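Report on the following structure.
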Amino acid sequence: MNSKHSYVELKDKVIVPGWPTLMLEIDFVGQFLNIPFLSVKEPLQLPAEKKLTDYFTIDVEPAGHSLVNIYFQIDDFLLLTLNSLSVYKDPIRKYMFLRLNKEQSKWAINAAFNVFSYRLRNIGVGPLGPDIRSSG
C-alpha cells in the first residue's frame, strides 16, 4: 500500500584506512570544504553525458548553535554504484546525512548554508596503503 522515510547518518565506519577514498568537495557561494565521503575499491566514474547533480541532491542545515549537518538524497543509480565501489559493506541509503565537526560547521554557518557547487573526487592511497589495509 503506502510508504515513507528517514535520514540515516553515514558514520565514520565507512572510511577505512588503507583504501582509496571519494572526497565530497563543497564550494560555498561564492577554499572549498573537504569531507572524506566513502572509502572505495575502484574510482567513481559516471556516464560522461551525466553529471553528479543529476543523481545527488545535497543540503546543508544547522543542528545547533555551533554544529551543522549535510543531508543528501541519492538516486538509485548512484546508490547502487556507490554500494558496489564501497569497502564497507553496502552503507548507502537513499536518504542519509553527515556530521560536520565544530570546525567544518563554522564555514557553512558563515556561508548561510548556501551551496555554490559540489562534487565527488577520487583520491589515491599513499605509500603504505596496501600494507595498512592488509594488516590488523
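Throughout, chain A uses Swiss-Prot numbering, with the displayed residues spanning 1-30, 36-141 in order.
Technique stated in the header: X-ray crystallography, 2.9 Å.
Even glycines carry a Cβ here, placed using N, Cα and C.
Marked as GMP binding site by Swiss-Prot: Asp64, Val65, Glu66, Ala117. Its own atom aside, the Cβ of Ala117 (GMP binding site) has 9 Cβ atoms within 10 angstroms in the protein chains shown.
According to Swiss-Prot, the naturally occurring change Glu108 to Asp is described as follows: In strain: Isolate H1 and Isolate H2. The Cβ of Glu108 (variant position) lies under 8 Å from no Cβ of any same-chain residue at least six residues away in sequence.
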Applying the rule Cβ within 8 Å of the centroid of the Cβ atoms of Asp64, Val65, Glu66, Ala117, what extra residues of the same chain belong around the GMP site? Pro67, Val73, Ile75, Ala113, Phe118, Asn119, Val120
Residues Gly30 and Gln36 bracket 5 unmodelled positions; their Cα atoms are separated by (Å) 10
